[PDB]
Structures are given as C-alpha cells and as structure tokens.
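A.B. asks: Quick one: the structure is below, questions incoming.
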Amino acid sequence: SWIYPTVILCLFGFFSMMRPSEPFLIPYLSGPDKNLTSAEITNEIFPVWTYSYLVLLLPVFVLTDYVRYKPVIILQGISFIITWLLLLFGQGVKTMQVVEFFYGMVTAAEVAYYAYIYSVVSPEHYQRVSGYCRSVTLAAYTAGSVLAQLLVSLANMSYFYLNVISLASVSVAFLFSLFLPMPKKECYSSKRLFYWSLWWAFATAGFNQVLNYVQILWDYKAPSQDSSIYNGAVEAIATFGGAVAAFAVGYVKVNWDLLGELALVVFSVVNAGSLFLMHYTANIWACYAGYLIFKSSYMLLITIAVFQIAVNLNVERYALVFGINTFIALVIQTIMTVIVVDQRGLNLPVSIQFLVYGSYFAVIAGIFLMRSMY
Amino acid sequence: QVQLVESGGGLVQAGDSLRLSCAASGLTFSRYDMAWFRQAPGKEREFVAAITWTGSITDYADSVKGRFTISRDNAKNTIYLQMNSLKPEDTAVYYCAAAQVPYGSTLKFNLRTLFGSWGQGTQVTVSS
Ligand SMILES: *[C@@H]1O[C@H](CO)[C@@H](O)[C@H](O)[C@H]1NC(C)=O
C-alpha cells in the first residue's frame, strides 16, 4: 500500500535531481556558448535566483497543503523543463534572469516533494519514508556529478550535451509525476516541532553558506594546478556520504522518542568541530575529511528533523511547517552573507570565514546542549 | 574604483628582455586573478597571461608561451611580466587587468571573459 507512492515519488526525485550540467554552470554561461561576463553572471543573473526563490517560497508554503501537493510537484516538473529549455536555447542576460526566476520556482516548489509523502502514507512508515526520499536525491546528485566528471574528461562531453542530458532527465522526471497518487482531504505549539524547526532554520542557513566557499578554502589551503578534479570528487563523495547517512536513518531500529534530542546535540558538535578542523588543519586531506563529516553529519540530521516534524504535526500542515523553515533560513542566510562576506559588511577572507562558520555552528550546539535545568 | 598602473614599457632592441609592473590599488589584491593584455597597433586587445589568485597557475597565449613569466607580489599589490627574447611582433600597449569577480579561477570562470578594470597601458616598442 505504501510501496507504490514511495516508489513513484523516489523515481521522480532521483530523475529530477540527476543533472550532469549543474557543476559546470559557470563555465557553461561564461564560456564560448553564451559569452556572459563574470560581472554579469555574478551580479545581474545569480541574485535573481535568491530573490525569486525568496518570493516564490511564499505562495508555495501558503497553498501547497490546499492544492493537495501533487499540483505543486507537477508545477516543479514543468519549471524544470522550462528552465533547461531556456538554458539550452536562451541567449542574453534577460533570458538568463528568467532562467533564474524559473529555477527559483523549481527550488521553492521542492517543499512539496518532502511534504507530499506523509499525506499518502501511514504514520508507521514515516521513518523509512523519510530516509529514502532524502537519500535518492543525494544519490542522484552524486551520480550526476560522477557522470559529468567522466564525460567531460573521458568523453570530452561539451557542456551543451550535459545540458541536454539533464533536460532529458528532468523531462523523464516530469513524466513520473503524472502518476503520483493524489492525497485525500501557529501550529508550532509542540516543543519538538519548535526546536527541530529552530535547528532547521539556523543550521540550514549556515550549511548553504559553507557550500559556496569550501572549494575556495581548499584552493587557498593547498594551491594545486589540478584542484578542479579533486574539488569535484570530494564534493561527490561528501554528497554520497550523506546519502548513506540519510539512508541509514530509515533502516536502523532506534527509538527516536528518546534519541531525538540526543542525536541533535551529538551531531551538532560534530558539525562545529568539523568546521574548526577545516579552518585550522594544514593537511588538505584533513580538510577534505572535515567536509565529508560536516556534510554527511548535517544530512543525517535534516532527515531526522523532517521525520520528527511530521510525527508531531497534529494537522496535515506539512508544507506550511517545512516551507516556513526553509524560508526563514533564506532570510538568515541572506542577512549573514551581507554581514560576513559582502564588501558592504566585513569582507572577511576565506582564511577566517570558517572560524565564523565553525563558531556559528558551535552556538547552535550551545543552545541545544544547555537545555537541562535542575 | 580599482586603480591599476602599468610601468616598465619602452623601446628594446630585439632579443633583449623586459619587466613590466602593475601596482594595483583599490582592491583586495590577494583574492583576484590578475592578467596582462595587449593591443597591437591595428588589432583588438588580446589575452597574454593570467596568474591565478593563488599563484599556482599561469595561463599564456600560444605566441608568448616560453618567454613570458607572469608573477605577483601580494605584499606590494604588484604583478609583473618578464618578456625575454622579444621579437618585433610583441609590440603593443600592455594593459594589466583585474578579475571582475574575486575568486574567478576557483569558480571556473572562462579566463578570456574574466578580466576588466583595465588600466592605461604601457607602450613596448620592440625595435629590430
Ligand atoms: C562566444 O565567442 C566566440 C568567439 O568570439 C564566438 O565564436 C561565439 O559565437 C560566441 N558565443 C555565441 C555562441 O554567440
């Protein structure tokens, strides 16, 4: 009964998240294909994704529970197809800004993917359900990264054909959503829900902040003329590390009623100490291992939060609660980026940035580690 | 306003060598991929070299390769270009350019579309 919805949902997730063209976006757009300058791509195109994402997250989390979810997953599929068609055949700066608007729609509509399954499945399959859905996306990301690396180097695959492969992947994914079963017909009062959302809001803002500077840190630490190959490979392995960590959450029989918070504290410290290790250590392998632990550890927690939010939601407000938490994370991340990295703010170099990111994650652990009064 | 100042150019008989310097200012020099371009008298500006911000990589044009040694001195916010065995076909106005985005190399921005913030160039007249 639960197998068919889960199978179709994870097939859609795998085929949508498998996109070879993603790691070569900047080389593609600034390359000989589109000829967009670095200043343009960085300041006029890319920001439209953040504002489009921020604005579109509002209707998504406002309505996704009303429309019963499937309409939102289908909309995400169509947005995927439009985005990649424009990427393939769209030339100019305004066209790329529209591409970024539709990608903001695509990512903002992802709340329905994780929200959808708890409406069609019984509460007793929520743990297993949560693990597969997160892992297939990360397994798909790793597979796409490996395929792109092999093709671009071994197959001399041009970025246009990576884009074509990703377009075919998202088209197949769109075809998989038409068959998804349709579900049928101030909520933070619970403290588990409140704290799981608090960690989601703040940890998520920090996580997406690191990802844009890991490769910059690795280059500064160990200047290597072939860093690009190693930077991609470690990203993929770190992404595969969280796929099995996410998968292992749904399989292992552990009483999550008592291990909910305990896991939050233990892996919150591993997210802090892992970041200090990349900042302080001189070996790049120690820095590579730090990223693997940080990304794998975070994805272990993001799986428990979604599972542990859905369990304590009395009302079927899955997209509201998930949608708010990824929106407040967007606000936090955008504010923090301005303070820390932006020239308008402090303009910290990557040398010290991870002491900020490292301690920023220690503060998160500090709040959760100190909730025991006697 | 990123300000760059090319110095070093001048007449040099063929076979001698030169060193130009470009003491960049107004930017965080230790984060930007600097470069050197030239504009021969009757053509368009053409990439010559580009030293990544880490300094571990130095791309070069096919013609110059093997004679040009781009460098950088982050202490002095300066970059150099040693030009050895100069042939009359190297004559140009040598402009130093700064990456319009700090970590261009790490984010994999095409080099020949990554450098702006031009200077006012220095004249090299390789006189056979
Ligand atoms: C990018 O520049 C190259 C070289 O000038 C040119 O051949 C190409 O057509 C340009 N981009 C496109 C596809 O318009």
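All residue numbers given for chain A refer to Swiss-Prot; the residues shown span 11-195, 271-459 in order.
Determined by electron microscopy, 3.1 Å, according to the entry header.
Heads up, the Cβ atoms here are built off N, Cα and C, so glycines get one too.
Got these off Swiss-Prot a minute ago, pasting:
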- A:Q86 to H: Significant decrease in pyridoxine transport (MUTAGEN)
- A:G87 to V: Significant decrease in pyridoxine transport (MUTAGEN)
- A:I91 to A: Significant decrease in pyridoxine transport (MUTAGEN)
A.B. asks: Count the Cβ atoms, other than its own, that fall within 10 Å of the Cβ of A:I91 (mutagenesis position), considering every protein chain shown.
C.D. replies: 17
A.B. asks: Have a look around A:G87 (mutagenesis position) and count the other CB atoms within 10 A of its CB, chains all included.
C.D. replies: 24
A.B. asks: Quick one: 75 residues missing from A:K195 to A:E271, so how many Å between their CAs?
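C.D. replies: Computed span over the unmodelled residues is 20 Å.
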A.B. asks: According to DSSP, collapsed to three classes, what secondary structure does A:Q86 (mutagenesis position) have?
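C.D. replies: Looking at the DSSP assignment, A:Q86 (mutagenesis position) belongs to a helix.
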A.B. asks: Taking the Cβ of A:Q86 (mutagenesis position) as the centre, how many other Cβ atoms fall within a 10 Å radius?
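C.D. replies: Around A:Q86 (mutagenesis position), other Cβ atoms within 10 Å: 26.
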A.B. asks: Kindly assign A:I91 (mutagenesis position) to one of the three DSSP-derived states: helix, strand or coil.
C.D. replies: helix
